[PDB]
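Chemist: Below is a structure I'd like to ask you about.
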Amino acid sequence: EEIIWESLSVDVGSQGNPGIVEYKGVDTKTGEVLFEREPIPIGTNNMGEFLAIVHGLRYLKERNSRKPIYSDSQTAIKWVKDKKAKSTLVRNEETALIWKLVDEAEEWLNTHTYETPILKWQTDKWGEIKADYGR
RNA sequence: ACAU
DNA sequence: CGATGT
Ligand SMILES: [K+]
Ligand SMILES: [K+]
Ligand SMILES: [Mg+2]
Ligand SMILES: [Mg+2]
């Protein structure tokens, strides 16, 4: 603790895993939805969590905001730190879209800079992250 | 085991 | 119960 309330919180929602993947980012304090990604027909939970963080980085950079990002995903936080999403999802025609988005997110990380702290939301102490889908 |  | 990840 404590929660850094002046922050952006992100989370993934899915119908199946692998399955339909979406994500959103919210103001940690107010819950206002700041962005939402159109559902992607096939992806994994961790790919969605990764895309959500990267989108948060791009969102905050465009707005000249120094707020941190919270995610509850140990995996996605690491993948962003590494600038490499180490997903097991097969590459085929069905997964081409998510893989294009993941590849492009990695490419963005490799061509841009940011100071945004990426923080682990401590679900066991604080409850569900504010961007949770309730599924 | 831990995080989803 | 299954799957995605470190
Ligand atoms: K949920
Ligand atoms: K497991
Ligand atoms: Mg999550
Ligand atoms: Mg959730």
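The numbers used for chain A are those of Swiss-Prot, and the residues that appear cover 61-195, in sequence.
For this deposited structure, the header notes the method as X-ray crystallography, 1.2 Å.
Every residue gets a Cβ built from N, Cα and C, even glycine.
Copying in the features that Swiss-Prot gives for the protein in this structure:
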type: BINDING; residues: A:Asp71, A:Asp192; note: Mg(2+) 1 binding site
type: BINDING; residues: A:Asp71, A:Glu109, A:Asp132; note: Mg(2+) 2 binding site
type: MUTAGEN; residues: A:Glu109 to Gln; note: Loss of activity
type: MUTAGEN; residues: A:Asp132 to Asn; note: Loss of activity
type: MUTAGEN; residues: A:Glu188 to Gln; note: No effect
type: MUTAGEN; residues: A:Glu188 to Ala; note: Strongly reduces activity
type: MUTAGEN; residues: A:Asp192 to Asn; note: Strongly reduced activity with manganese. Loss of activity with magnesium
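Would you situate these features in the structure and describe their surroundings?
Modeler: Taking the Cβ of A:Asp192 (mutagenesis position) as reference, residues of its chain lying under 8 Å away and at least six apart in sequence are, in sequence order, A:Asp71. Secondary structure from DSSP puts A:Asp192 (mutagenesis position) in coil.
Around the Cβ of A:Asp132 (mutagenesis position), the number of neighbouring Cβ atoms within 10 Å comes to 20.
In the shown protein chains, 26 other C-beta atoms lie within 10 A of the C-beta of A:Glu109 (mutagenesis position). Mapped onto three states, the DSSP output places A:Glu109 (mutagenesis position) in helix.
DSSP gives A:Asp132 (mutagenesis position) a coil state; it is part of no helix or strand.
Counting every protein chain shown, 13 other Cβ atoms lie within 10 Å of the Cβ of A:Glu188 (mutagenesis position).
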Chemist: Do me a favour and check the Cα-Cα span between A:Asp132 (mutagenesis position) and A:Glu109 (mutagenesis position); whole Å is fine.
Modeler: 9
